[PDB]
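S.K.: Sending over a structure as C-alpha cells; questions will come in a sec.
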Amino acid sequence: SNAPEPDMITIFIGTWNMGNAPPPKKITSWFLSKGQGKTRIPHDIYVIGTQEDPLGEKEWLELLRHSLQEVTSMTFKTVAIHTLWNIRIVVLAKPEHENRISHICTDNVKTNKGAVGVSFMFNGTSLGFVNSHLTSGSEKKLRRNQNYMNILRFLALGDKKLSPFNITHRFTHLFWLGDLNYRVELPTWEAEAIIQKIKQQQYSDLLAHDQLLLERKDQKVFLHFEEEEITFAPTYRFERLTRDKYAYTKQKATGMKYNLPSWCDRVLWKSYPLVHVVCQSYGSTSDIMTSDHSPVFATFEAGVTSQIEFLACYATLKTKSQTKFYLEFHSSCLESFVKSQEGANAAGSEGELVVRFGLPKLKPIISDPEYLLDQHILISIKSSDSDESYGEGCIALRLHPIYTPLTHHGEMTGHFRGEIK
C-alpha cells in the first residue's frame, strides 16, 4: 500500500568561501558535520553555497556528487545549480525525491559581491535558499546591511503570484547562508587577546562583539530570523594549509591593516509560525585548509506537508499617510488571493495609525482538517490610493486569537491582531 508522504525531511546547508583555490581531494568532513560546534544518516537535501569559487559548474558538481557517494553510499540528483561571478549554489536531493520536487526557481542579485538563490516545492511545502557574499571590511557593516536589504527586495524566488511579498514571506522555510562578512568589532590592540580567547575556546566573550548578532539585536538586518548558538572558532582569516594560526594583519600601501578573527560564514533561517524546524548541527570543519576560511555546516529537521473566517481584526502602522487601507489574503490553500474592503482609520500613539476591520470569508480548496491545520495565510495591508503594501505578515491556521508582526522591505512597520474561526 502507498505509504504516507514524509512529514519531515532533513536538510544539510553548507557555506564555504573557497579563497579562489581548488578544494582538497577529501571534503567529506564538511558533509559529516565533523568539527567543532553545537549538535543535537544521509540527508534528504544538500544545499552547498560557495563564494570565491574558482571551479566550473560541472567540475564542482562531480566533486560534490562523488564526496556524497562516499559519505552516504547514495548517488544524489541535481535539483539546481546557479552561479553569479564566483558565488554559487548547488542543491542536490535523494533520487526518491525527484517526483516530489517541483517549481524550481533560480535567480541572482548583483550588489565581486552579490547573491544567488534557489527555491522549489517539496510536496506541499515551499523552500527557499539564499547564498550571499556581502561587502567586506570591518568598517562596512552599514553597507552589508544595505546589501541584505537590496537582496531581499530584488531576488525573485518563489511563487510570483505572491506579488506583495518578498522572499522573507514566500517560503515555509527560508535558509540564508554565505560569507556575510560581519566581523568581531574590537580594537586592533586586542588582536593577541582574541587569539588567546580562541585557544581557550572562550567564544561567548568574543560573540558579544560580533557585528551580525549586534545588528540583528538592533533590528537592522535579518528581522525574525533564527541562528543556532555558535560554539566553533572564528572561521576567518586563517593561514592556508594549516588551522593553527590566524592571519590577522595585512600589509597595505598606506600602512598595516587588520582583519581580526571573525565569524564571517553563517547560516540563518526563517520559518512560518508553528512549523517544525530544529537545528541538529552548526559548526565548522578543521581539516579542510585550502582557503583562508573554513567551511561551515548546519543541518536541520524541517516539517513538510503532502471556510476560514477572520474576525475582529485591526492593524497598527507607523505611518503619517492618510490613505484608506485594505487587506489582501494569499495562501496555497486558496484558488486565488482575496481582497477585503477598506478599513476605518483612527489615531493611536504618536506617529501610529490603527486600521480596524469589522472581511471576506475565505474558501479553501480542500477542507480536510489534516490539510487545513497545516496551512498559513499571508496578509498584506495595502494603500487604496497607491495599491502598494505597507506591511506583510503570516498567520498559522493550526488552531482563537491571531497575531503577526508586519514588515515591509524587511523592516518592522506594524502589527496585525484579531481572531480566526
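We count from 1, first residue shown onward.
Cβ coordinates come from backbone N, Cα and C, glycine included.
So Swiss-Prot lists these for the protein:
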- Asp265 to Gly (Swiss-Prot position 676): Loss of function (MUTAGEN)
S.K.: Just checking: Cα distance in Å between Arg40 and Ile41, the two residues bordering 6 missing ones?
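M.R.: Across the gap, the Cα atoms of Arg40 and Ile41 sit 14 Å apart.
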S.K.: Provide the number of Cβ atoms within 10 Å of the Cβ of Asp265 (mutagenesis position), excluding the reference atom itself.
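M.R.: Other Cβ atoms found within 10 Å: 25.
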S.K.: Using DSSP and collapsing to three states, where does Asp265 (mutagenesis position) fall: helix, strand or coil?
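M.R.: DSSP call for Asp265 (mutagenesis position): strand.
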S.K.: In this deposited model, 2 residues are left out between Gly358 and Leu359; how far apart are their Cα atoms, in Å?
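M.R.: Once the 2 missing residues are skipped, the Cα atoms sit 7 Å apart.
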